[PDB]
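Peer 1: Can you read through this structure? Questions will come right after.
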Amino acid sequence: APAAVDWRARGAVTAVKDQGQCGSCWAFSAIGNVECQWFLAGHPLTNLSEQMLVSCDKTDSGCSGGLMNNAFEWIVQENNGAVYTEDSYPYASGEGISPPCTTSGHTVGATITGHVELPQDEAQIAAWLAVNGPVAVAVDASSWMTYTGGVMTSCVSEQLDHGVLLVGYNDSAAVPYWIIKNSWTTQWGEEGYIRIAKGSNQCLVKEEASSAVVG
Ligand SMILES: *[C@@H](C(=O)O)[C@H](O)C(=O)N[C@H](CCc1ccccc1)C(=O)NCCC(C)C
């Protein structure tokens, strides 16, 4: 609903996690999106497993990287729509390797039926996010190692390299901004979050936005 929406303030977002040394950003973005969409569909907020994707999704490349849209499709097409709880399939890729996939000994925490890819337009992405909840997006994270807090008003925007989760925006602030959940622990940014200026494709935020559909 226009002016400002922060889904963290509506019990919809889980705590900030840590990908460690694994290039598993794609999995953190995809699962963060699924956790928020599951809650918004009328289910308790449950922590879900990134490790399921890193180890079992063979259409992506584990710790070498992947794509959120491929991850969503693997869940539906190969894993019978199941997303395991984080407690039953804990993160094990912190050192930079993906252990072999185990197909049993886990509990289903959520299911999805598909995914939608959103327009490459920030006004349109805010409109969808405002009603339907957090969006999985890709950014150029090149300058993000120097981010110490505040609204980043200028961002290197050359090549997408990092998937993250858009959880809100605020258009009534002095400079309109987006609020993004990252996976580099609470010690980075504003307790694991970053705010970037909205309306000028900062960090190429509008280019690869999508969301899972639970129905
Ligand atoms: C992100 C990170 O851990 O910070 C990963 O390194 C990662 O997933 N990188 C991707 C590039 C390498 C790659 C692409 C496609 C298939 C295999 C490897 C990357 O661009 N991630 C962003 C994903 C968005 C664009 C969907």
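Note that chain A carries Swiss-Prot numbering, so the residues on display, from first to last, are 123-337.
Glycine too: its Cβ is placed from the backbone N, Cα and C atoms.
Below are the features I grabbed from Swiss-Prot:
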ACT_SITE  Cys147  active site
VARIANT   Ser186 to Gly  In clones 1800-2 and 1800-4
VARIANT   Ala204 to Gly  In strain: RA
ACT_SITE  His284  active site
VARIANT   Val286 to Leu  In strain: RA
VARIANT   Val286 to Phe  In clone 1800-4
ACT_SITE  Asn304  active site
VARIANT   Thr308 to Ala  In clone 1800-2
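I'd like to know what surrounds each of these features in this structure.
Peer 2: In the three-state DSSP reading, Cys147 (active site) counts as helix.
Sequence-distant neighbours of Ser186 (variant position) (same chain, 6+ apart, CB under 8 A from its CB) are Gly145.
Neighbour density for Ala204 (variant position): within 10 A of its CB lie 16 other CB atoms from the protein chains shown.
In the three-state DSSP reading, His284 (active site) counts as strand.
Just so you know, the Cβ of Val286 (variant position) picks up 26 other Cβ atoms within 10 Å once every protein chain is counted.
Reduced to three states, the DSSP call for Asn304 (active site) is coil.
Long-range Cβ neighbours of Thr308 (variant position) (same chain, at least 6 residues apart, Cβ-Cβ under 8 Å): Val138, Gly314.
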Peer 1: Checking proximity to ligand 1 here: which recorded positions out of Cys147, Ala204, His284, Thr308 have their Cβ closer than 6 Å to it?
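Peer 2: Among the recorded positions listed, those whose Cβ sits under 6 Å from ligand 1 are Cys147, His284.
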Peer 1: Taking 10 A as the limit, how many CB atoms besides its own sit near the CB of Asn304 (active site)?
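Peer 2: Cβ-Cβ neighbours of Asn304 (active site) within 10 Å number 28.
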Peer 1: If you skip the near sequence neighbours and keep only those at least six away, which residues in the chain come within under 8 angstroms of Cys147 (active site), Cβ to Cβ?
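Peer 2: Result: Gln141, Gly187, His284, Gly285, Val286, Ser305.
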